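Some notes on the structure that comes next.
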There are 2 protein chains.
Amino acid sequence: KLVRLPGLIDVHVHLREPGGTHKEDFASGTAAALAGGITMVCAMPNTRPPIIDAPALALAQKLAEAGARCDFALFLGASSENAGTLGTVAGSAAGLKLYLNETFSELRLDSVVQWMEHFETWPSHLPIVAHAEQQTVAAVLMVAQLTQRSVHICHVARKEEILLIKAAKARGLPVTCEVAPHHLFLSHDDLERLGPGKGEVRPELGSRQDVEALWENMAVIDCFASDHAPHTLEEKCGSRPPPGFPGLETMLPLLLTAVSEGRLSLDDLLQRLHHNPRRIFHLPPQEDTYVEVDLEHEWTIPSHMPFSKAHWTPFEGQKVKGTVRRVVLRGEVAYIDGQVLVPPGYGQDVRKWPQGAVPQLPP
Amino acid sequence: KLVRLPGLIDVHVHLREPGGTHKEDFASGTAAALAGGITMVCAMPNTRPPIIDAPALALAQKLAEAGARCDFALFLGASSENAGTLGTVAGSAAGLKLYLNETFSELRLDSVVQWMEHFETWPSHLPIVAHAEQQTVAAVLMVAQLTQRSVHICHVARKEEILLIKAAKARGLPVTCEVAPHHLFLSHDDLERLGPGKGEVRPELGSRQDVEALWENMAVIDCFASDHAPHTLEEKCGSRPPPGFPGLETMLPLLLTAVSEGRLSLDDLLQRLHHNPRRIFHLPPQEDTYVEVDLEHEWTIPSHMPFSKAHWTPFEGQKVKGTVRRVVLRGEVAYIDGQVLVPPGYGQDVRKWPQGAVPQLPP
Ligand SMILES: NC(=O)N[C@@H](CC(=O)O)C(=O)O
Ligand SMILES: NC(=O)N[C@@H](CC(=O)O)C(=O)O
Ligand SMILES: [Zn+2]
Ligand SMILES: [Zn+2]
Ligand SMILES: [Zn+2]
Ligand SMILES: [Zn+2]
Ligand SMILES: [Zn+2]
Ligand SMILES: [Zn+2]
């Protein structure tokens, strides 16, 4: 007996096109998404060229329309030069991404004043998300308060961070957050197995206490999002390993395993992979779209999942219970038991749908 | 014709006793203070042992009462273990010091949650000051807002920092700040002369643009404070140079030079070295206390000032106009033209004076 889920949404993926297509491209990354029960993705802007201006966004839109197999929205990225220049294209993007710490990214900002400038100039009704670790969470929250608007914190990974966000929510501040599966299912205990190259990720893997704190504070977590960050094994194991894990194909099976163990409910999962992503990012419904999962099937994660070009996974060897059997996207069978059945180009930019524009007051 | 100033107050000095007395002690550091026209100092807690508990404070109080030549108050320091334990001695201290970045300091905190715990437990009516650089300024401001109280930012050194504080003040937030003379009178341009050892300080020396921004935003600066941070020349020039500059003997002459050039007014100076320190830290008046200065005397700063045991200065070679001629402290001549005339032990802990207790609601 299969369980029918709505079309799940991942608000944090790196699809590497343009410029990093040996790691992933729209076609392979969205095949990975569908195999993971994900029908809509929001793609990050740290590509080459980075998506930090109108011409780069125009290029990315066309590459995505031609290559994507599931639906999508594209983030713009904040840079040290583009505050006040994105107004005409802002509404066409998923939101604005700020890179506020060292990571795989034309996009670290030099000064909190630059953060302020982005918060002041980006349209007030549109989403802003931040890579903001440890005290940077508190710093960007301060900027959001100074500018009287909301912020969403990407990949929360630490007890320190989730407790700070919890305190902010208790004070009624408009902040939301997401957590990635590696910060719920991996920890320092796994670094010996992974090694120092494969194990590189930002935020880094946490202690047992960090992981426990995220689970204990599930009520504070608004979304799950993979931070699918594919790099090849050669890159991960070479002399300058880039940070990041692939994750689209493993996220839902890991979380279904947790549901079957009673660690969170099916509803808790669907709030975090469907309803809250919709409402925070104003993402539209997908008509005649659903995912069928088998909650009884036990399997062990292999050394690589079938679709991501990363061709490795840090979850290798973990036992999971739960699998994606079928995905229907807008009335067409998109995935069945390991076979993707929609071509590159089937996916659409949801920000172009009438129902996908973010509502705003007449300007 | 001499000009009579009130007794000036330096709210940020390191006097090194206990535990670092080759660098400075209460007797030498307060001789330096008097020679710089300073009659009251607030001593930082990063000594050995650090002043992070009641027994250490008791020791420091006695060393200061026996050695100080000018009046003083002693800071307590926040640690990873002492939140919620300082309530009985808190009112006897200048305030609580938080070290939130890497510097010469049992006292970096590991987590913003520890900052929160200090803000929640330290008595709400007593001062909190923070070493908080760059985004850390925004982070500690957020903690202050979450806990509904004020904070004072030590040694502001950058355009980024002063503009963030300016924005916070424009929003009516209870934040004050101080600036040290090296961040007004030295910059990157001086690193070639100083060398990489002598030039080590936290916050580091800024660009020309940083320095210009502090002057342009003088209205945002509540206090001047030296961050007198003596280390010997051997230490500064050795294999692991500690950060910090001595500054008590040079601060007032540097600032008087600026006054004579019309860069700020005498009143601007006295607000920042007398009235604002009094009101932010609730420091009492000193009866029959004043400083006589000669604003016409031109001289060049030598390779070391007479009193600090640091026995070096980064301002060597700078031409100044203005000198301290005489200091009277509580009715006794304390300093005349290079001679200190009050003995170690003349100085008193102002927090023990009836008028030096911080007012509070009946608890
Ligand atoms: N998280 C990572 O380790 N890497 C991400 C960058 C990011 O999300 O910060 C990537 O794009 O490779
Ligand atoms: N500022 C410095 O460079 N050093 C100070 C420490 C401090 O004020 O942060 C010291 O105590 O030596
Ligand atoms: Zn990130
Ligand atoms: Zn994110
Ligand atoms: Zn990412
Ligand atoms: Zn400091
Ligand atoms: Zn200070
Ligand atoms: Zn200091």
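Numbering, chain B: per Swiss-Prot, residues 1460-1822 in sequence.
So this one's X-ray crystallography, 1.4 Å, going by the header.
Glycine residues also receive a Cβ, built from the backbone N, Cα and C atoms like all the rest.
A C-beta separation below 8 Å, combined with a sequence spacing of at least six in one chain, links B:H1471 (mutagenesis position) to B:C1501, B:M1503, B:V1588, B:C1613, B:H1614, B:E1637, B:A1639, B:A1684, B:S1685, B:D1686, B:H1687. Quoted from Swiss-Prot for the published mutagenesis B:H1471 to N: Abolishes dihydroorotase activity.
According to DSSP, B:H1471 (mutagenesis position) sits within a strand segment. What Swiss-Prot says about the mutagenesis result for B:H1471 to A is this: No zinc-binding and no catalytic activity.
Long-range Cβ contacts of B:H1473 (mutagenesis position) within its own chain (separation 6+, distance under 8 Å): B:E1483, B:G1488, B:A1502, B:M1503, B:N1505, B:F1563, B:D1686, B:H1687, B:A1688, B:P1689, B:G1703. The Zn(2+) 1 binding site feature in Swiss-Prot is assigned to B:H1471, B:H1473, B:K1556, B:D1686.
Quoted from Swiss-Prot, the note on mutagenesis experiment B:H1473 to A is: No zinc-binding and no catalytic activity.
The secondary structure of B:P1702 ((S)-dihydroorotate binding site), as reduced to three states from DSSP, is coil rather than helix or strand. Look at Swiss-Prot and you will find B:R1475, B:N1505, B:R1661, B:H1690, B:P1702 tagged as (S)-dihydroorotate binding site.
Under its mutagenesis entries, Swiss-Prot includes B:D1512 to N with the note: No change in catalytic activity. A simple way to gauge crowding: the CB of B:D1512 (mutagenesis position) has 17 other CB atoms within 10 angstroms, across all the protein chains here.
The secondary structure of B:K1556 (Zn(2+) 1 binding site), as reduced to three states from DSSP, is extended strand. As annotated by Swiss-Prot, Zn(2+) 3 binding site applies to B:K1556, B:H1590, B:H1614, with the evidence given as experimental evidence.
Looking at Swiss-Prot, the entry for mutagenesis of B:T1562 to A says: Abolishes dihydroorotase activity. B:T1562 (mutagenesis position) falls outside any helix or strand according to DSSP and counts as coil. Other C-beta atoms found within 10 angstroms of the C-beta of B:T1562 (mutagenesis position) number 19, with every protein chain shown included.
Quoted from Swiss-Prot, the note attached to the mutagenesis of B:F1563 to A states: Abolishes dihydroorotase activity. Take the CB of B:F1563 (mutagenesis position) and look out to 10 A: across all protein chains shown you find 17 other CB atoms.
Mutagenesis annotation in Swiss-Prot: B:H1590 to N, described as No catalytic activity; the structure shown retains the original residue. Counting only residues at least six positions away in the same chain, the Cβ atoms of B:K1556, B:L1557, B:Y1558, B:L1559, B:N1560, B:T1562, B:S1564, B:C1613, B:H1614, B:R1661 sit under 8 Å from the Cβ of B:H1590 (mutagenesis position).
For the mutagenesis of B:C1613 to S, Swiss-Prot gives this note: Reduces dihydroorotase activity. The structure shown keeps the original residue. Taking the Cβ of B:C1613 (mutagenesis position) as centre and 10 Å as the limit, one finds 25 other Cβ atoms among all the protein chains shown.
The Cβ of B:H1642 (mutagenesis position) has B:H1614, B:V1615, B:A1616, B:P1662, B:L1664, B:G1665, B:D1669, B:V1670, B:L1673 as same-chain neighbours under 8 Å, each 6 or more residues away in sequence. In Swiss-Prot, a mutagenesis experiment is listed as B:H1642 to N, annotated with the note 11.5% of wild-type catalytic activity.
The active site, for DHOase activity annotation in Swiss-Prot covers B:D1686 and is backed by similarity to another entry.
In sequence order, B:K1482, B:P1700, B:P1701, B:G1703, B:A1769 constitute the residues six or more apart from B:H1690 (mutagenesis position) in its chain with CB-CB distances below 8 Å. Mapped onto three states, the DSSP output places B:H1690 (mutagenesis position) in coil. Here the residue is the original one, while Swiss-Prot reports the published mutagenesis B:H1690 to N with the comment 3% of wild-type catalytic activity.
Each residue contributes its Cα atom, and for B:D1512 (mutagenesis position) and B:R1475 ((S)-dihydroorotate binding site) these two points are 17 Å apart. Look at the binding-site residues B:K1556, B:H1614 and count other Cβ atoms within 10 Å of each Cβ; B:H1614 has the fewest. Under the DSSP three-state reduction, B:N1505 ((S)-dihydroorotate binding site) is assigned to coil, being neither helix nor strand. For B:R1475 ((S)-dihydroorotate binding site), other Cβ atoms within 10 Å of its Cβ number 26. A Cβ within 8 Å of the Cβ centre of B:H1471, B:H1473, B:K1556, B:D1686, the residues given for Zn(2+) 1, is found for these other residues of the same chain: B:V1472, B:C1501, B:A1502, B:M1503, B:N1505, B:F1534, B:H1590, B:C1613, B:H1614, B:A1684, B:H1687, B:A1688. Shown in sequence order, B:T1562, B:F1563, B:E1659, B:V1660, B:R1661, B:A1688 are the residues of the chain, 6+ apart in sequence, with a C-beta less than 8 angstroms from the C-beta of B:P1702 ((S)-dihydroorotate binding site).
Residue environment of B:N1505 ((S)-dihydroorotate binding site) contains 23 other Cβ atoms, counted within 10 Å of its Cβ in all protein chains.
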